[PDB]
Number of protein chains: 2
Amino acid sequence: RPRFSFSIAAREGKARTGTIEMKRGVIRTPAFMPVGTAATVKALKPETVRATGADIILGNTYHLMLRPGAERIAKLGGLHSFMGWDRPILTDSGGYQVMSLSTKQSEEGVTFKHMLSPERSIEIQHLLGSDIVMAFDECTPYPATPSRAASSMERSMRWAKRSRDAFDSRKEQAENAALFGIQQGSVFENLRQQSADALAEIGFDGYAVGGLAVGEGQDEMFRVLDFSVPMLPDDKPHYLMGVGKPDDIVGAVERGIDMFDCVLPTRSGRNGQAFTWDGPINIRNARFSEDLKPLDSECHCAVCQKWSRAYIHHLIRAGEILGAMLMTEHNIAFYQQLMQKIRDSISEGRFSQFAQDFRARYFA
Amino acid sequence: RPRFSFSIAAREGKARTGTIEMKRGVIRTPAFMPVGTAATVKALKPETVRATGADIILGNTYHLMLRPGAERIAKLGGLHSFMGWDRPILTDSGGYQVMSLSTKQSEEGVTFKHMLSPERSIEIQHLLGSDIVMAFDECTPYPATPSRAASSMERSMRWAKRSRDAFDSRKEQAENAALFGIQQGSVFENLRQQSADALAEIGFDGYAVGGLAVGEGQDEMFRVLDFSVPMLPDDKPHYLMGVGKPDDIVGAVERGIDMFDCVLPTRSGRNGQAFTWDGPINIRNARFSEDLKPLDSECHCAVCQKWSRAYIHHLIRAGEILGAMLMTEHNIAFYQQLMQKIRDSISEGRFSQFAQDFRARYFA
Ligand SMILES: O=c1[nH]cnc2cc3nc(NCCN4CCOCC4)[nH]c3cc12
Ligand SMILES: O=c1[nH]cnc2cc3nc(NCCN4CCOCC4)[nH]c3cc12
Ligand SMILES: [Zn+2]
Ligand SMILES: [Zn+2]
């Protein structure tokens, strides 16, 4: 019923658990968003994505704005109808992948081989029918000089204001969707503070920590999160973009993050990597050829209820589509079970113990 | 409950409809068997294969005997457990693909780059836990001289007797599975008769028409079926190997065939060809880019209940796994709906009219 309502039900240290209520559904936080690259979570029907426990998916905009195109998807009834996912979708701005997959940069926006600006990005996300819209920003490369990081962040803040204005100008979008801003500033505490101040001044429904998971490594990422997350408004969701491995997620939650997206469970799945409570395994390895156990001994997913490591080993080695399907369903389910354990442990005031127990076993 | 019981419930001309009862399930005839190439019906979970209406699948033996190997599959609990399909499986002998995918031929069997003989084939199928076992034969190439066809057929008949003996020697196989013989003789009526006589003398649970769908074309295939099928025992199932397109199936049923297998619905599915009552379409074609209709307007499958041509067009053009999944599920469901319409129309004594109506619309 509500457009966007974030409620925090429980806390432990910097960690929070709660819910975001939106018109298309409730999102339990901390949340993991499976990534839909070109209007599909690779190798999964939407009903299967939901069966794993996902409340919301991320829709990449960059590919969709090229093919089939945002106007075409709108003509076909919007992204939800098009792909058959009726729950919330968070769309990215399209700019991150422009820089990584295409470019000419200016104050207006980015030209690439088309022009993408804050205004055009917001309109594209509107045409897709996004529930959570990301402001159009610039992900500062790493490493960056303080001066380069500063000028980059400042441009992102101007683009954040333009994103806000474009979103607010579209009545139907403002009434039915939410808008998140993205903090920049590289690894520099003062710039992160200036960025947080600028975003709070403008005002958003949620705040992402941008500019991380770009090669800096976990120690440095955690160091930056240590000071950066407390700068954001406490009463709104905190979203860490493009993170990450299970241990990255646990540590980020310990530091105040409420939302995550990553291609790892899907991409790894197709490549033969399965996540387990005892760490990742490569199912192609010969040691699994006669292993009748499920991928993970505790996992509640449909794959682990029915098929053996030996069978999935065979499928992946044979290049069979079903191999990709089963690995992906399991990995996404594993990620959702991780999030559920995180939510329950915070709710119960035993998250610290969970984090310690998780790491001891995962890295044994 | 029974090992193998074929009952004919209704007839119209040469067409029959009925059931084969086996320990793992009932098979409604005329039946279409989706093909499982390497212990998977490509891009489908077994539950989805069943949801389309399939009563039985065909398991290719050739690939499995190489990897993971028949002894390994037996150690892992058999093919049914391995792949998660608990209903009947018909296994081929492995010899057809040896000739088409690998060879040295002799009276003992075939050597290839391993030796495959009637005895080894039967043992492999036993290790897999097959419900319907195919005799090991030789598919005569087309065209063939009468003398070459004759010597080839005669060798197949000797191999059929050896297959029978090997099957009967394995108590557990003889008690729980069925054995089909394969008629040869190329396009020659006298040789087809000699082959049928030899097979009936030995005695099988079912009889396949071999040596067809090997380049002869539909007119010639139908011509050979016209005289060949009546030579087989009327009271046992008739199985046409490797057929075929929807119109091939309808015409073969008109000529007395009860069982079919073909890679077309699965293989075509992955390649972008969808079967419809108005003929096949290629979903990649630009004309489908904004088409909100389902693949077929009447189809009862889950794919046609939920997704548009436009979406599947997008998926297939993007090389997305979900595209292969949806196309394959629809095509297999379409084939099963065809078989259901065939069964109902024969039961109701209106199959002739159905065949005419089907062809008029399919080829309009
Ligand atoms: O500042 C950002 N602004 C807008 N989008 C982003 C997306 C981002 N994605 C990553 N990292 C992705 C890490 N992946 C891990 C798996 O393999 C692919 C890379 N960092 C990101 C930062 C930003
Ligand atoms: O005498 C036979 N003996 C044992 N196995 C067979 C398998 C057979 N498979 C075909 N034809 C297959 C036709 N396919 C159509 C679809 O594209 C691939 C070929 N004909 C066949 C004949 C025999
Ligand atoms: Zn699992
Ligand atoms: Zn359909």
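Numbers in chain B come straight from Swiss-Prot, and the residues shown are 11-112, 115-125, 133-383, in order.
Method on record in the header is X-ray crystallography, 1.4 Å.
Each Cβ is built from the backbone N, Cα and C atoms, and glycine gets one as well.
These features come from Swiss-Prot:
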- B:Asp102, B:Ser103, B:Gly104, B:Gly105, B:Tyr106, B:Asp156, B:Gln203, B:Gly230: substrate binding site (BINDING)
- B:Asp102: active site, proton acceptor (ACT_SITE)
- B:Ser103 to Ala: Strongly reduces activity (MUTAGEN)
- B:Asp156 to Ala: Abolishes catalytic activity (MUTAGEN)
- B:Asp280 to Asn: Abolishes catalytic activity (MUTAGEN)
- B:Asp280: active site, nucleophile (ACT_SITE)
- B:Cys318, B:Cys320, B:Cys323, B:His349: Zn(2+) binding site (BINDING)
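Gap of 2 unmodelled residues flanked by B:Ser112 and B:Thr115; Cα separation 7 Å. Look at the Cβ of each of the recorded positions B:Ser103, B:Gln203 and count the other Cβ atoms within 10 Å; the largest number goes with B:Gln203. The number of other Cβ atoms within 10 Å of the Cβ belonging to B:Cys318 (Zn(2+) binding site), over all protein chains shown, comes to 19. Listed recorded positions: B:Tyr106, B:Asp156, B:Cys323. Those with a CB atom under 6 Å from ligand 2: B:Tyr106, B:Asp156. Closest to B:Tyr106 (substrate binding site) in space, going by CA atoms and restricting to the recorded positions B:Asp280, B:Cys318, B:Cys320, B:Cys323, B:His349, is B:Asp280.
B:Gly105 (substrate binding site) sits 16 Å from B:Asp280 (mutagenesis position), counting Cα to Cα. DSSP classifies B:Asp280 (mutagenesis position) as strand under the three-state reduction.
Long-range C-beta contacts of B:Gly230 (substrate binding site), restricted to its own chain and to partners at least six residues apart, with a cutoff below 8 Å, comprise B:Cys158, B:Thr159, B:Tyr161, B:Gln202, B:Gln203, B:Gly204, B:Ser205.
Those residues of the chain, other than B:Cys318, B:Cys320, B:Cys323, B:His349, with a C-beta within 8 angstroms of the mean position of the Zn(2+) site C-beta atoms are B:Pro313, B:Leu314, B:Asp315, B:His319, B:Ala321, B:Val322, B:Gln324, B:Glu348, B:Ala352, B:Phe353. With a CB cut-off of under 6 A applied against ligand 4, the recorded positions B:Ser103, B:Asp156, B:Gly230, B:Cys320 are reduced to B:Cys320. Of all Cβ atoms in the shown protein chains, 25 besides its own fall within 10 Å of the Cβ of B:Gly104 (substrate binding site).
Ranked by CA distance from B:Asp280 (mutagenesis position), the binding-site residues B:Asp102, B:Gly104, B:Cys318, B:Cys323 have B:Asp102 at the top as the closest. A gap of 32 Å separates the Cα atoms of B:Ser103 (mutagenesis position) and B:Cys320 (Zn(2+) binding site).
Per Cα geometry, B:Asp102 is the residue among the recorded positions B:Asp102, B:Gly104, B:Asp156 nearest to B:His349 (Zn(2+) binding site).
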